[PDB]
Amino acid sequence: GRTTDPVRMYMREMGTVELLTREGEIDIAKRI
Amino acid sequence: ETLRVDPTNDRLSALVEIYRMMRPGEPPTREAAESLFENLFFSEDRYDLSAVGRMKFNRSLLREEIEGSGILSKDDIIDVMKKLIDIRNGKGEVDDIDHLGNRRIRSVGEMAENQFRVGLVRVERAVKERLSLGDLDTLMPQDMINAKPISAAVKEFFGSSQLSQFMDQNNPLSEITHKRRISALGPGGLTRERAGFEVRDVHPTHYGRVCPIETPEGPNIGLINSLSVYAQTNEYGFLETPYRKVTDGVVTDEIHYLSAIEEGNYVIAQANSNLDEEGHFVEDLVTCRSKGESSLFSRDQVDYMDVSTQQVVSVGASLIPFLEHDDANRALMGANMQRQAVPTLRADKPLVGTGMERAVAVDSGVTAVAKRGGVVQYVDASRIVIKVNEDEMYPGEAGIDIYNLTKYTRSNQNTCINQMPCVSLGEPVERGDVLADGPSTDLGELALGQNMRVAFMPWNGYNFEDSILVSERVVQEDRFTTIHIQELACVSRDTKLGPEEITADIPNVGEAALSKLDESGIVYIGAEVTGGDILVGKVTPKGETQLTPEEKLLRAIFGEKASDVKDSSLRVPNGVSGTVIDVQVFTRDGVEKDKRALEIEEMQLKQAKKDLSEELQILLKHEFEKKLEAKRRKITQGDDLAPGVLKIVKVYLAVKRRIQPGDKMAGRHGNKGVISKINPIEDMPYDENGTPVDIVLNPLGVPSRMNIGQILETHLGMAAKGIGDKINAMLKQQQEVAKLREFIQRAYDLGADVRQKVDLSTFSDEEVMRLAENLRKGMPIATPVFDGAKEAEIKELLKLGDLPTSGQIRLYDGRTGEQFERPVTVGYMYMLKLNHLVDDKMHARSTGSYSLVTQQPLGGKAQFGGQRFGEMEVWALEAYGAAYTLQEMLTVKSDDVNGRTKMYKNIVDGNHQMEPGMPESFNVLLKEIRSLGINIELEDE
Amino acid sequence: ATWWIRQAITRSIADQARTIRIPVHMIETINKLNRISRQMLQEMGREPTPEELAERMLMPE
Amino acid sequence: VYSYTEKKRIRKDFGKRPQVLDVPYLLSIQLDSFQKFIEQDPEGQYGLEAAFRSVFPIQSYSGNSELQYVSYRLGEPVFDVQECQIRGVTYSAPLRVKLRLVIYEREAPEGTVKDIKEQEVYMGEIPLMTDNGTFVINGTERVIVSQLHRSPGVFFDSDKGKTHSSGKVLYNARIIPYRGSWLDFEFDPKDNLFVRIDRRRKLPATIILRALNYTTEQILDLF
């Protein structure tokens, strides 16, 4: 439904992204 | 229809629905919803019905298994739903929440266990977290467990919780009635703000388990009920009361404790039901109570009978003679008051009691009861030594018992606790006998107050509404005088400017003020101090005074030096005037002990050695020397004080408040009263023999509030004192042992068939003499609560003495000597001095300290603050035309910072005028609204 | 990243967790004292006195 | 028969009903409770033993390292009652618990253990109770008053018609556990069965049944 708890909103906005895959961080560092 | 309205279709849909309900905003997911649901009710870690919970659950559903699991089950939930549906349509009764079969009792042990378990789980979290990375030999089960959480939980519960309060210690009765107190408040109960009337109300199941009348009147009435005399607690925690099993028609002597739910199943006879010496009821029809109501039943219909006529009331309410003659409101007030009687200098006795005094006095650990019978070997004001009888002697021991009496020490209410031996040298004492009388106790009898010769008549309006007129003879005998030991602590901390000192050199005080202090700056023992005298001389360093001009000039003129230390000595509170009976000095380990601290320490050591040495002399040596070294270390080890504090000095003052107008006195029948005048003896009404009446009480106070108990008590006490006076007269002339024996024996018979039998034939001549000597002050009488003495018995006892049976004599006015018409009722009533001394309540303030945020005076008599001129008082002033009075009340006298100094100055030079100004509280309000986003200002500045 | 995140979180706790702020070195000293007092509480049985910590720790007392 | 302290001054006694049961020890309510709490029994029924058995057996999640409780004892109080009152301290006894840290060999579901470390550890001080049912916490004599609370179980407490017009009675049920969340069932004026979890919105009653792995057919079979 709806909520006012800021931590809940942060958990919602952040949990959308998949965690990661190994060699993904190396590729991202390569892009940087 | 619920299925029709049910939006869910599948288990997962329902799980996510309950997840959304429980945790809105969090996107539901399969694992999260399943885990939440399983943990709500079906995981032993986060859900548990105690054995009592399971028992009540199964019983409510009519199951036949009294045990089970602490977690719910599908069968349980569906059965609950089925029974709800049944009660909706079929035959089902809403459970009575106030039923004492539905309310459990939580005691100290259970609550402590729960809090300890909370600490255990919150340290279990940490121990699991640490075990998350297991190790082989780098860890021990001493690093993984922290004591701080468990200690914090236990200390928080025991010290700071609603259900652990300072012990009411101004009485044995108060102590005992506080110990057995039932409260519905606290963590897990109701609240006084939103409790509701239904719970506060008394219930038919309270019979024999909770007193109906002992309860504090006020915000929490019906929530602080007190346990009944005979009430017990089940294994589960439901109050149960005793009953004597009734067979076909015989009242057996076996006792069965019946819970509230078990009471309804049977019909129970009343305690006031006659028996024909064989257990058979004299009357075929008897009064009983089956289910809430009462009615008449045949003799062969009852299953149980009340154990005694006392079991309905609590201990406090069972000490009121003729309770059945008092309206419930007045009995409630009388109990709540006699809880507050202060122990007097000499506790005399209740001349009219209910026989429960011995039980209350002995049960409360205020007296020293012999643990083993024997012969008293050595008595002393401070200790008793018993030569145990060889029968009770254990083989490998010396049959010697030493009781160390508690001398004058402070109670929680600043009253005096002091034990006096009540046995003489060489007397035999059996197990359970009282050796020393505690505060407000007499030979093992509870004695809350004194029995005073009272008379019922107006006497010139000096007892107008409830005021009491007291004779000077009452004050002269010091029979309402009390002792009020109290503590005063002086603490020397370590300030930034330097450590504080307790030196005797105090500036700005003459030699006389410092006469009482010794060289070390602390008062002597036994010094008689007065309000304002210095007890402990303390000075705090100071500097950078920033002296104003026209004061630097004065110092230069008179060549004096501004001291770098300001006086902060502990002075006796104003008004208080007593003698210093004890001084204690606590010194921080690193600090160097002063002269007085060493002198006290040596006295403690010699006392400790003397006590231990006396122990061994009267009576093993190995433990003596081991104990002596242990005691010696404890005395000089150094105290663990708060941080910063260097040394604490405590002074004990022993005040003696005698009596005065404004002191509240009260009887046991809810009859309050405030002493108004202390009359000279010659002015009190007196009888034909010239004996004045000690107190004069208004009779108009009786009929309005239906407490005839006081009148009946007055008559019975008059009869008792008549018997006592007869014995005293027969003793003043050495009549005989035989005459005294005959008269005393006749006194103990007194007509009606009373269960008590006293045969003086078995009393030795010496014993009879002691008995009579103990009765010459009046014959103590017991009047059980609801089986008291009938008025005819009172008249008969009055007739035993030569007193008139009407209970009323003819008095003469001491002022004029003219007989009062309409003979008045005189007798002996038990008066108590309640702990509402006017000395503790008088308070006045011209000016003093002012609150911090709001520049207003402070609270009552502890900060020396002023009275609260509340909103309703402002309305009262507004209703009058008093505008200037109101203005000065709320602007100059209270808040205007510039206003009050100018008003003080103006008064000092006799110019009664004010410059009102603006109260500071309004300025605070303006700055506070402006601290929001609101722009509030004053127009036309 | 764990090193840096723990560093940031704990420094924030040290810097803005108290109304009367106390410096990081003093917070470290307080934490060390608390840890050693806790250890001595169990290794001893009742409590460590401030002098007793002058031995387990190496401070002037 | 009269005790000597009663032979000195016998109180004349009116009242006719014979005393069959004498007044019991008036402080039993507190002494018995704390005695159960403090004394250790060879069962989990009461007290610290019950608490330890309930919570103390430790398992390391996904680690299989266990810490278990053997027994406990109460050390001698440091200070006496009068000494505690004078100095000002809680009259407490140290709580020494005998713990055993057992380490399981990796890949040992059978229960094969590597080593056991049995040590006795101090766990705070629990205040003791004076002979007269009193605790002294900071030199001041304190008393813990017994509490009267709703017993755990099920209660049906239909309102008295105070909610909706016509004075229609709405029946409800409530499961009160010693620990855990409340489970309430209530009716609405439209005559429907609703579940409420504590401090939570109303939901249709059948939701809980569906959460219990129940289908519509068997639900109607039960009801």
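The residue numbers of chain B are those assigned by Swiss-Prot, with the residues present covering 349-967, 1021-1342 sequentially.
When the header is checked for method, it gives electron microscopy, 3.4 Å.
Yeah, the Cβs are placed from backbone N, Cα and C, and that goes for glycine too.
Some features that Swiss-Prot has for this protein:
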- B:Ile561 to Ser: Resistant to antibiotics salinamide A and B (MUTAGEN)
- B:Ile569 to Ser: Resistant to antibiotics salinamide A and B (MUTAGEN)
- B:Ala665 to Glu: Resistant to antibiotics salinamide A and B (MUTAGEN)
- B:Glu813 to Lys: Disrupts the enzyme's active center (MUTAGEN)
Would you please pick out, from the mutagenesis positions B:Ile561, B:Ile569, B:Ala665, the one with the fewest other Cβ atoms within 10 Å of its Cβ?
-> B:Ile569
Alpha-carbon distance [B:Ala665 (mutagenesis position); B:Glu813 (mutagenesis position)] in Å | 26
Counting across all protein chains, other CB atoms within 10 angstroms of the CB of B:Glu813 (mutagenesis position) number 12
Taking just the CA atoms, what is the gap between B:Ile569 (mutagenesis position) and B:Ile561 (mutagenesis position) in Å?
-> 10
Rounded Cα separation (Å) that holds between B:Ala665 (mutagenesis position) and B:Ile561 (mutagenesis position) = 7
In which DSSP state, out of helix, strand and coil, do we find B:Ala665 (mutagenesis position)?
-> helix
